[PDB]
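To keep things clear, I will list the structure first and then write my remarks on it.
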Amino acid sequence: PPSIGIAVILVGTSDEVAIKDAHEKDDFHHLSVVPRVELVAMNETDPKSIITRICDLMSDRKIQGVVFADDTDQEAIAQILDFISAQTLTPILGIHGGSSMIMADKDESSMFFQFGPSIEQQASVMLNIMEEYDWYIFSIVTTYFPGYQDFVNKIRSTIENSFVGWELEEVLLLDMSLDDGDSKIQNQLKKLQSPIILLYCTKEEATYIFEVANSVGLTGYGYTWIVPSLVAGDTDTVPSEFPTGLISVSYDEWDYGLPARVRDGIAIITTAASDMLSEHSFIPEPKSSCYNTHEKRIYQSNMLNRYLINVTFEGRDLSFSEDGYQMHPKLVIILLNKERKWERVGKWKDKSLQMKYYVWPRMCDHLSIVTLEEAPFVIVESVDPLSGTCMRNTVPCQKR
Amino acid sequence: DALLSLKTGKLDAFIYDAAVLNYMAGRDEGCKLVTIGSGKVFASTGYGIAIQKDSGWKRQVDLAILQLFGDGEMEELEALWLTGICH
Amino acid sequence: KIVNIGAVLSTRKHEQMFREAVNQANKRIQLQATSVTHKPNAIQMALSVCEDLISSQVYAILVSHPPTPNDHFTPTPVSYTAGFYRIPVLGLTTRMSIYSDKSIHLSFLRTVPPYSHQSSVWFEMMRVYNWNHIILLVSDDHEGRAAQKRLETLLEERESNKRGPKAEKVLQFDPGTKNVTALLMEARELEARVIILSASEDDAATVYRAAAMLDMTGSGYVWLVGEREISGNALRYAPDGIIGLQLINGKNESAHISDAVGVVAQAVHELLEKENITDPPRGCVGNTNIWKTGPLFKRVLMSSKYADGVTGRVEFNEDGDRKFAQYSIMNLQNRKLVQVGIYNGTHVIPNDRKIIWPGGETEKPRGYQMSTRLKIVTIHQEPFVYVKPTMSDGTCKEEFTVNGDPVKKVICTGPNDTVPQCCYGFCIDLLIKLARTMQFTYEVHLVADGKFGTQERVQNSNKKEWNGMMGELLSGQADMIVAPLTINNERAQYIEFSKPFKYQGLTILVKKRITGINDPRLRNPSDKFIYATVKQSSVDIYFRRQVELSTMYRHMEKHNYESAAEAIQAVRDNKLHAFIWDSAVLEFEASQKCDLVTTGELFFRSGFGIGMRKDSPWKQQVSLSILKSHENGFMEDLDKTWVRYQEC
């Protein structure tokens, strides 16, 4: 029942009024404390100001912690989410924008929390889409940029021990910093027989080699484009140098609202917090100020944060990963529309997905055919229940 | 339904396609059902999967038939799917 | 038209001399330097950056201002803020790649290059040592794990003569543990003496301590450790004859920080040598975004190189962290460092006096040594191996031959359903040919699975891999085992196996139509016709690859018998039409008991096999060994010993 001293950050253009409503409009019966409302406010995007109003905010105010978020592009949102998190030993879970962004390889003692899948798990659901894409053979691409050995790692990994009919040609990783000694755009370009194109790189470099590929033209109609949401970046951003009709997935811009799912996230903070209120029945010694928390560092030993790292709220799983990734991550499939803009593909959550339509992402050869099963001439077939794959040539058909 | 009927003989006979009588011909639990006659031609005809009217694949799909007869794997699957149990 | 740079130094002399050399190279269109101290509080260094550097519109700062209590000096979030302006930053505070990673810290460098190339310099340095088999382990951590990764990248580099960059074994440890005694037992299991590890000095004290307890730190193990493990308090626990290393002139802010000034100048004139050369905005508050030119200035940092610095000629790296460093090797002299010298990228410096190996070893010893007894496991193969219950003392009944020779059954141990036993079979006779070539003993175990192993996706993880003792050979559980089995692409997919001189066969046996499988009688087996093979067998893979397997494999999966011995049971029982088994082994069974009439067909005829995993002296030894096996009468022997054992 203890009121949780907290600060919910607001910076830039944001409506926190309704946030105050809902956070004050609910009462948590299962949790020790009912749902509560405390809302921080900020304007400037200077991280110095972040330390100012924030490090001054939660420390100066009465709090055992705070959940800060905003919609800005800040990578320092994560850098000081963990850096300031453990620096304050305070859990930091981004609820929006550059905050909710998944931190890449945080610090050991880093207290910053998170929710989502792994970029690994992301591309894994992407492999499930390849099953929806029903492309048995495949191929990928990457730069020398980060996640390289990671994406290939979990890539070949998912492509490794499975009993699935997954197959892939190869993936060309390189660095476009200097010139291409072989102009290897063409070299690996012809090497690609798979329609699906899956690359890992920065959106700008993605335009460098993507436009370079338009020059190669290897993107020519009949291929397919799998893009990282990170490589994608802004849904509003639609660089034409990138491949048209590209496909991706991420946390839902349409379906998932920042204030709503964020409010539910605060309720999850209540869930694990009350869980520790029962289990731990105590807390480490808080010291608000930096120099104050400087002496109280050693006083922080959290197995309840571990107990918090395993959590669920409102029926949703609040358990984070070692990456902070949601134990039950949910995501929205993404696409690049015919608008010369992105398209909403669908929604994919934790070994489940909502596809755009029964038909494949038809382009704009392929010809529809339908009939009835009369054996031996025509046999219906039951695809693998656990999977849907099959031996030989068996293909599917329509069912209303 | 009519197949197990005729198996019991719920009607005097079961009419059906000589193809239906073909896949139905080879595969049978016991030996009871037989063709109309030995299977002598009744309404000689043949089947294929067409396309949109006057489709451009017309001459092309024609060539596909030329591969059908020009295949002999027609004999292959003519066992594989089409080998009968009666023999 | 003048440089304005705030910074944070360790000492007053750092700031003063910093501005001094700043003037000197500023002449060598002018520049000056301004530095601060290491601010005690985290927020202190934070807002400190938000002003003294920011308000200075600081060009760049090469920052190591630690207590030198390691700690991976805090100002990671500092160079982060340098990213908040996209301003330049270069790490002086770490020899770890932690300061490297761009996703964490984009703008950064190393006056102390990442420890990655270090143990890699120990890799090419082992090519100098010409050592082959090398195994590695270390505590659980990002820098440690990924360090071993990059080490493998060095190993992966050799992917594209005799032997090569041989990786013996990859183990791992957890962070902060006392006893490695389990992993120490793994080191016992490690034949190679090469010991590759990285840690701090005290965990290294656990290494030499418990290792000596395991007698691993004892002479006869070549320890390649990390500088953090090597240097420091480990000197008390220092292993005898062990060596340690560090880069040339790294730890001295005199020559190293001086080099930061010099290369800083290469990037100053260079900083004035590009298009739209300028400085980023000043006020932190008042800067809500990253400087575009500041980021372009960081691109100039990617373009930043120096002819020769205070440390001499140095370039950037892929990480842009220094370049062409030289790690000074120091041999042990009476548990004291006797410097071998610095190994540059090309260059390497041996000592003047002969370096000391861990023991009195004059040269790097030969690590890989196979065991005399090579553990084996299998299921009784009626073709050869017949495992009988041994005597009450476990003895075997002395058995003459048809010629009268008192043949020797193969003593063995097997499970409860654990028990020892003995086995009468020509397989172990081939083993006697093996040790008869190069002496190899062995430890016989059993195999209860559906095959040697069956590549299979379990009910969990959907991980498709050999299900059976074959994985244990991949696991090498039994050191060297054998089964009279035909190889498969799965084995190819698994590992290189041997080539048996035996010529096997595969078809179904029937009790004593009956044509080939494709025959409609067989191809469409009636209700009266039932047939199957052993569950998880190799033939299970055989039929499991086929067009018509639906009836055969699928429909027979209902009729599928788990135990092949059980298939012999229901076979002689004739509870089914025919029994799919090894047609060779069928001939062996039809030999002893003709109550079953095997078919005459011909399918999948290969031969026997023995445990073979990747590199083994049994590669050529066993290959040409077989060449003699068929080449000698030992083949014709087994014929007499087995084939001629058929009365009917």
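Here Swiss-Prot sets the residue numbers for chain A, with the shown residues being 32-395, 404-439 in order.
The header says electron microscopy, 6.8 Å.
Placed from the backbone N, Cα and C atoms, the Cβ positions cover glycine too.
Sequence-distant neighbours of A:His60 (mutagenesis position): no residue of the same chain at least 6 apart has a C-beta under 8 Å from its C-beta. Swiss-Prot lists A:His60 to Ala among its mutagenesis entries, and the accompanying note reads: Normal zinc binding.
Look at A:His127 (mutagenesis position): DSSP puts it in coil. According to Swiss-Prot, the mutagenesis experiment A:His127 to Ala carries the following note: Reduced zinc binding.
Long-range neighbours of A:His127 (mutagenesis position) (same chain, six or more residues apart, CB within less than 8 Å of its CB): A:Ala100, A:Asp101, A:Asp102, A:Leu289, A:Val293. As annotated by Swiss-Prot, Zn(2+) binding site applies to A:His127, A:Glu284, with the evidence given as experimental evidence.
Under the three-state DSSP scheme, A:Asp283 (mutagenesis position) falls in the coil class. Long-range C-beta contacts of A:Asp283 (mutagenesis position), restricted to its own chain and to partners at least six residues apart, with a cutoff below 8 Å, comprise A:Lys361, A:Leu362, A:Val363, A:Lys378. Listed in Swiss-Prot as a mutagenesis experiment, A:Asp283 to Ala is described as follows: Slightly reduced zinc binding.
Experimental mutagenesis is annotated in Swiss-Prot for A:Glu284 to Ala, with the remark: Reduced zinc binding.
Here the residue is the original one, but Swiss-Prot notes a mutagenesis experiment at this spot, A:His311 to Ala: Normal zinc binding. The Cβ of A:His311 (mutagenesis position) lies under 8 Å from the Cβ of A:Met334, A:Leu335, A:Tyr338, each of these being in the same chain and 6 or more residues away along the sequence.
For the mutagenesis of A:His359 to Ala, Swiss-Prot gives this note: Normal zinc binding. The structure shown keeps the original residue. Around the Cβ of A:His359 (mutagenesis position), 17 further Cβ atoms fall within 10 Å across all displayed protein chains.
A:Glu284 (mutagenesis position) sits 18 Å from A:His359 (mutagenesis position), counting Cα to Cα. In this view, A:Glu284 (mutagenesis position) is surrounded by 15 other Cβ atoms within 10 Å of its Cβ, with every protein chain counted.
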